[PDB]
Amino acid sequence: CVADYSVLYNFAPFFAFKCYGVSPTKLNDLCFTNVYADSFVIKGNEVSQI
Amino acid sequence: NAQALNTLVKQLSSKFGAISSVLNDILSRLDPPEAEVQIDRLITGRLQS
């Protein structure tokens, strides 16, 4: 499918957008073999542990 | 002569510790501040060759 990351920015005022292997600003100009998404909820003080 | 030239032209497909052996991949995946760290290793390896 066409992966548009623009809908992620306006969805919520995120306060943590750490990206390790790719600069976020270029995310719209790349192609990937496969994508995995994982979701869970934790407390604030544990956020640094991810 | 053929062996030397073949080795010299083959040495361009080595990462030398970086994440990839293609410059355009690095220049299209990372911000300019983080590109120099990867570029330097390739530069040094190719200079040595």
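The numbers used for chain B are those of Swiss-Prot, and the residues that appear cover 955-1003, in sequence.
The header says electron microscopy, 3.0 Å.
In case you wondered, yes, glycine gets a Cβ from its N, Cα and C as well.
One entry in Swiss-Prot concerns the natural variant B:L981 to F. Its note says: In strain: Omicron/BA.1. The secondary structure of B:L981 (variant position), as reduced to three states from DSSP, is helical. Remark: B:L981 (variant position) has B:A989 as non-local neighbours, by Cβ distance under 8 Å and separation of at least 6 in sequence.
Swiss-Prot lists B:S982 to A among its natural variants, and the accompanying note reads: In strain: Alpha/B.1.1.7. B:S982 (variant position) counts 14 other C-beta atoms within 10 Å of its own C-beta, drawing on all protein chains shown.
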